[PDB]
Amino acid sequence: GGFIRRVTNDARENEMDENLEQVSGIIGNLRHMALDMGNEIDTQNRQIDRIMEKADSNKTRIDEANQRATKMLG
Amino acid sequence: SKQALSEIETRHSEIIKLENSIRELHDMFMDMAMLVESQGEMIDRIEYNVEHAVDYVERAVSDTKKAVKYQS
Amino acid sequence: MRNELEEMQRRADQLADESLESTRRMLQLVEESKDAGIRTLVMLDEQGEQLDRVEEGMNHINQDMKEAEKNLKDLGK
Amino acid sequence: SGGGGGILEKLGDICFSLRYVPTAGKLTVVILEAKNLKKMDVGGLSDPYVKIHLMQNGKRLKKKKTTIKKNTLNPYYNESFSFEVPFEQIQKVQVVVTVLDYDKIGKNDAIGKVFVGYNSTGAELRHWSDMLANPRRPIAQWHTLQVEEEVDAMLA
Amino acid sequence: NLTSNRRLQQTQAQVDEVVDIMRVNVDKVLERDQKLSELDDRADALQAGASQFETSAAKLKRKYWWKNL
């Protein structure tokens, strides 16, 4: 509805203007969706470091515990 | 000045370019959707190995608490 | 003569009809892209639902290991 | 089910219950027991588990999974999954059920699969029709597993 | 004045802007892949260490039974 320089009064031109307007609004929604998706995924990726550091710390603590228990065996 | 055939033929040329700009974005979404879904299949292995480790820890700590109790 | 008008009108008509075909295809392609986008975003959040359970298991390992650590340190007498 | 090629290769039989409420739009799927599964590894014992994916006109949406039941070809689950589907939109969807073995190496192959929803015949069609018709149905039905590309060919 | 095509040019700019963000986002899927790959090895090591720890605890229970007898 006013998205292009209309060169004719045809129904074909009228459909073209509405179809382009609908495409443009979906792209504008996708722009904001991509920004939300990037914000959530970056936060989630750095959550993996938080989980991994805790996982290696507990695995190393279990190695210490296994070594400590094994050293009381004789 | 302004001429109708030149405007429509040029406009059609930019519209087919706009479709191919969207086509690259579409190709990226389909590959990204496959990859994040495929990574989600891998996370099931990580989850089960961790949950099975929780069963071993829950048993091991319980038995360790039983073991220490015999020291008077 | 011919190339004063008559050729131009049919050239414009063909360009306009293939333009309808591109715009209709493009509108469906962008909607298809949103449908894939929404699935991807919901899948990303529900992978976060899975991830808090992984940290919940680590927190449970930490809780019982923290009790175990005292017993292991007092044990070796 | 057992009119496919999976009877010849002895893939196994799985029992489950489907129930819907058309007025409130809520859908519940319960996976019960399975019996006589095919063993994938040669010398080990299989650890079977099920992944269940919701689809719209053959287009994938989201999925959920059972707990793993180790060292058996007759697993007992009794596990419940609940969803929401509008009444005008239950007449646009399919549910796909895939059973797999648990080996830690990766690149896991499916034991077999089955689906319920439109584009089906016999037992699969009946269970979906029964689910839609009857609010809070407690009844369950057995389905024999089928090979992947037979399911693809049937669905198409 | 006669209607002009800035809105069509804006529509191209909107797709051009989101594609640049998506190129950064896919490299962050590769960032996720590397981190998950490392996590997988840690998960086996945690599971393997947990089995050893339980078996060691069972030995320790038998040892401390003998110690206090």
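Per Swiss-Prot, chain A residues shown: 131-204, in order.
We read in the header that solution NMR was used to get this structure.
From the backbone N, Cα and C atoms, a Cβ is placed for every residue, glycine too.
What Swiss-Prot lists as domain 't-SNARE coiled-coil homology 2' is A:140-202.
The number of other CB atoms found within 10 A of the CB of A:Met167 (mutagenesis position), across every protein chain shown, is 20. Secondary structure at A:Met167 (mutagenesis position), taken from DSSP and collapsed to helix, strand or coil, is helix. Record note (Swiss-Prot), mutagenesis A:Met167 to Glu: Small decrease in affinity for C.botulinum BoNT/A. The unchanged residue is displayed.
Here Swiss-Prot describes A:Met202 to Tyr as a published mutagenesis experiment; the accompanying note says: Slight decrease in affinity for BoNT/A, increases kcat for BoNT/A. A:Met202 (mutagenesis position) carries neither a helix nor a strand DSSP state and counts as coil.
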